[PDB]
Amino acid sequence: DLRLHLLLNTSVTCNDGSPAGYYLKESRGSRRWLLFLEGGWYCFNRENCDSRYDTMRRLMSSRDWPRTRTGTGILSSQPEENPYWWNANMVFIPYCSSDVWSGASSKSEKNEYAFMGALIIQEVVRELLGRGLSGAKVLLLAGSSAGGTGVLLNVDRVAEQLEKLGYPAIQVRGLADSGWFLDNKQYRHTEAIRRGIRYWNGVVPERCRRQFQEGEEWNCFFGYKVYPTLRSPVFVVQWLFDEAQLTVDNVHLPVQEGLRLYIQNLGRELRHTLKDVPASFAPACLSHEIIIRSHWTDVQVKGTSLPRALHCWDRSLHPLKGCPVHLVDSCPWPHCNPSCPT
Ligand SMILES: Nc1ccc(S(=O)(=O)Nc2ccccn2)cc1
Ligand SMILES: *[C@@H]1O[C@H](CO)[C@@H](O)[C@H](O)[C@H]1NC(C)=O
């Protein structure tokens, strides 16, 4: 069980102005800290944010949050469930800003909602330093789906935050799960992200912003474009046939030639974008998210599980014989890997 703490700085808020927060389980024999960013789509104007407030309110407000959460997958403290980091300090950061973790805008007489995802992450880091993060050796910022994209947008900001606060010895790294999307042509017929950034006052990493320049910051929400601009080490986990990617592409699974070619090309394109990503795990499965699922230990690429790959990554940041870090399936159809989940 991780225990809830609402932010002491109550001006850093969820969408509706309630305080943001984090769930924490300390492990005082460990200098490793895992901060996990929850996912869950987004909203990009008054009308669809109003709809989200009616039926997804826990993603917009802390007023109904429970006082505890069970840690699962990479957040589990049991070695059998989490071979990688079972003895780490565990933090789960709820997603209540609806902005892919990019926003820096307060509620006001001009704004019905607050979009403060980027500031929530910084305030969580600040308050954790007084609860033991100051003695850390590694801070791993992880996240799934919208939280995986949030890792890409914020990992270098966390690294700069700790440097300027006077903690240059804490090594900041990122783990982005199911947040690596392609801005491809649909099977049947990015503007929402463009509108969202203006609505949220969204922020992107500075080097990426300077490449694409004003009006074009939406480009930095796509992993293959923002990743080359990042300085912190980042491990990328992405199913080659991600279900959220197929949903936005208007694909719903008797497959005929046109759809067969479309699906095969999508996998080839995703594999291509990961060619120069040295720390990555990309199986040929139809699925979405993995790292906080209890059976995340089950899938393998070329005989290597994801917990092993992450361990090999740790060793590489001190090629390794028998301990690979770049694991991308070459077979071209969903479930051509026998270890895919059912
Ligand atoms: N082809 C394509 C894929 C995803 C999207 S998105 O609106 O959901 N934008 C994003 C971007 C990064 C993370 C999550 N959503 C739009 C178009
Ligand atoms: C609380 O957070 C806000 C937003 O980041 C900031 O302006 C303010 O200085 C913070 N308060 C304190 C006491 O640090």
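What you see of chain A is 88-276, 288-351, 355-419, 428-451, where the numbers are those given in Swiss-Prot.
If you're wondering, the header gives X-ray crystallography, 1.6 Å.
Cβ atoms here come from the backbone N, Cα and C positions, even for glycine.
One mutagenesis experiment catalogued in Swiss-Prot, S232 to A, is accompanied by this note: Abolishes enzyme activity. Unable to mediate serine depalmitoleoylation of WNT proteins. Long-range C-beta contacts of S232 (mutagenesis position), restricted to its own chain and to partners at least six residues apart, with a cutoff below 8 Å, comprise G126, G127, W128, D264, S265, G266, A342, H389, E390. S232 (mutagenesis position) falls outside any helix or strand according to DSSP and counts as coil.
The active site, charge relay system annotation in Swiss-Prot covers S232 (among others).
Residues annotated as active site, charge relay system in Swiss-Prot: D340 (among others). Summarising the environment of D340 (active site, charge relay system), the number of other Cβ atoms within 10 Å of its Cβ, over all protein chains shown, is 25.
Taken from Swiss-Prot, the feature active site, charge relay system applies to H389 (among others), supported by experimental evidence. Mapped onto three states, the DSSP output places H389 (active site, charge relay system) in coil.
Missing residues between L351 and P355: 3. Distance between their CA atoms: 8 Å. Where 8 residues go unmodelled, between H419 and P428, the Cα positions on each side are 12 angstrom apart.
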